[PDB]
Amino acid sequence: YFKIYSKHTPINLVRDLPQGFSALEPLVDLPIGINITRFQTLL
Amino acid sequence: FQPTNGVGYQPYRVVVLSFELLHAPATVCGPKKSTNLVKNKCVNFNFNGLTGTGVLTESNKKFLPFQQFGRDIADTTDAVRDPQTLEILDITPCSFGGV
Amino acid sequence: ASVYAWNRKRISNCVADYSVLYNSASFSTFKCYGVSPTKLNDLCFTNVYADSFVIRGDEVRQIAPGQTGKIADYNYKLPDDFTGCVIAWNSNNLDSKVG
Amino acid sequence: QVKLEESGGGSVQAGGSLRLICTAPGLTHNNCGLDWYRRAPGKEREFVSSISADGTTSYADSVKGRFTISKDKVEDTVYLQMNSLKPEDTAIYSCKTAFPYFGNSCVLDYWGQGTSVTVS
Amino acid sequence: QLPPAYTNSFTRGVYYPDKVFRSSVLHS
Ligand SMILES: *[C@@H]1O[C@H](CO)[C@@H](O[C@@H]2O[C@H](CO)[C@@H](O)[C@H](O)[C@H]2NC(C)=O)[C@H](O)[C@H]1NC(C)=O
Ligand SMILES: *[C@@H]1O[C@H](CO)[C@@H](O[C@@H]2O[C@H](CO)[C@@H](O)[C@H](O)[C@H]2NC(C)=O)[C@H](O)[C@H]1NC(C)=O
Ligand SMILES: *[C@@H]1O[C@H](CO)[C@@H](O)[C@H](O)[C@H]1NC(C)=O
C-alpha cells in the first residue's frame, strides 16, 4: 500500500520554516504494490 | 454460421473468466452482506472484522471524521462507529458476578 | 468479437456480483474449474480477465484444458492446469445473422 | 436382446447441469439414426432429440438451444449435454432405433426402456 | 548554479499513526 498524509495551514513569514506543532490527518491509501526508490517533484 | 444451422454446428458465444492472484493487495472481491442493528441487549457483534460480545448503546463521544473506534487506558475497545448510519456506539460488558 | 482475435478485458478494484449470473438459469454451459461456484461470489481476487470468443456448437466442447480443436489450435489454447471458469451461450439467434 | 438402454439419470436443480447416458451397442451397423423421446404420466411419447447416422441434430422444442445430442468419437455413446434444466423436462426419456430386417437395417424398429429424469 | 542549503525541522511531521480514538491520554 502507498499511504499519503497531509495538512494545510496559513502562514505569514518568509524564507524559513515556522516553529509550531500540528498533526497530519491521513488523506489516502492506494493499493498499488510497486517498489519505489526514487521520486521527483513537478512545478 | 448459418441462421438455421443445426445445433451441432450453430454458433455459440463464449466468455472465459480467468483469475489472477499476484503478490499485491487484492482488488476484485465478493460482496459482503450485512445483518441488522440491535441495541440494549447482550449480543454478539462484528463490525468490519472487529468482533466481540456485549451491549451496544448510543453515546455522545465525537470521533474525528476519519476514526473508526475508541480505546481505553488499558487498550481495550469500548466504542465503535457503525459503517452505515455513522453513529457512535458504546460497548459495555455483559453482566456477570458471584452468587 | 471475432474468433481469430479473441477480446481480453481487464477487471480490477471492484466487487463481483457473481450471484447476479449464478441466478440466471437460462444458460448453455457454465463450468468453473478450480473453485466451486457456490463461493464464487464470496472470494477476493487480484484481477479478472474476461476473454470473449465465438465457437461452433461442435466447437463448444473443444475449448477446454486438454481438448484440442481447429480454433483451439489457432485462436487460443487453455493452459495445462487452468484456474478459471468457462461460460458458453450456444445461441444461433443473435450470434449469427440471417443468411 | 435389449439393443437400447438408458441410464445415468437422476435429479438436478433448475439452473444446474446434467448428463445423459444412452447405450446403443448396435447403432453403427443400423445406419438408421438414434432418437430421444420422453413420456409423461398422461402424455404420449414426444421426441426429445434426434441424431442420425450423419450427425445432424434435431431437438424437442423445449430443449433445443441447451440440449446437445452428441456421439462419442470412439465407442459411440450418444450423450445429451444440457445445462439449466427446467422442471418441465422431467419425464421417462427413452432412445429409439431401427434395427436390421431381412434386407433393411432401418425402420423395423426397437425402443429403449428410458432414463427417468427429475428436474426439481 | 548554487550550493545546497539546509535548515532545521523543529517539531514537524507527526501524523496520526492509525485510525483509533483516544481521549485525554498519553500513548506510546
Ligand atoms: C448507506 O446507504 C443507506 C441507504 O440509503 C443510507 O441511508 C439513507 O441515507 C439518506 C441520505 O440522504 C437518508 O436520507 C436516509 O434517511 C437514509 N436511510 C434510509 C434510506 O433508510 C446511508 O446514508 C448510506 N451511508 C453511507 C455512509 O453511504
Ligand atoms: C445483460 O444480460 C443479462 C443476463 O441475461 C440480462 O439480465 C437478464 O438475464 C436473464 C437470465 O436468463 C434473462 O432471462 C433476462 O431476459 C435478462 N434481462 C432482464 C431485463 O431480466 C440483462 O437484461 C442484459 N442487459 C443488457 C443491457 O443487455
Ligand atoms: C521489489 O523488490 C523485491 C526485493 O527487494 C523483489 O523480490 C521484487 O521482485 C521487486 N519488485 C519490483 C516490481 O521491483
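Residue numbering in chain A adheres to Swiss-Prot, whereby the residues present occupy positions 200-242 in order.
Recorded method is electron microscopy, 2.9 Å.
Positions of Cβ are set from backbone N, Cα and C atoms, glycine also.
The natural variant A:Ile210 to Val is recorded by Swiss-Prot, whose note states: In strain: Omicron/BA.2.75. Looking at Swiss-Prot, you'll find the natural variant A:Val213 to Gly noted as follows: In strain: Omicron/BA.2, Omicron/BA.2.12.1, Omicron/BA.2.75, Omicron/BA.4, Omicron/BA.5, Omicron/BQ.1.1. One natural variant named in Swiss-Prot is A:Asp215 to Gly, and its note says In strain: Beta/B.1.351. For the published mutagenesis A:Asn234 to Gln, Swiss-Prot gives the following note: Increased resistance to neutralizing antibodies.
In this structure the C-alpha atoms belonging to A:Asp215 (variant position) and A:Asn234 (mutagenesis position) are separated by 33 Å. By the criterion of other Cβ atoms within 10 Å of the residue's own Cβ, the least surrounded of the variant positions A:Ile210, A:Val213 is A:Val213.
Taking a Cβ cut-off of under 6 Å from any atom of ligand 3, none of the variant positions A:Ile210, A:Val213, A:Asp215 qualifies. Each of the recorded positions A:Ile210, A:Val213, A:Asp215, A:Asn234 was checked for a CB under 8 angstroms from a CB of chain E; the ones meeting this are A:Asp215.
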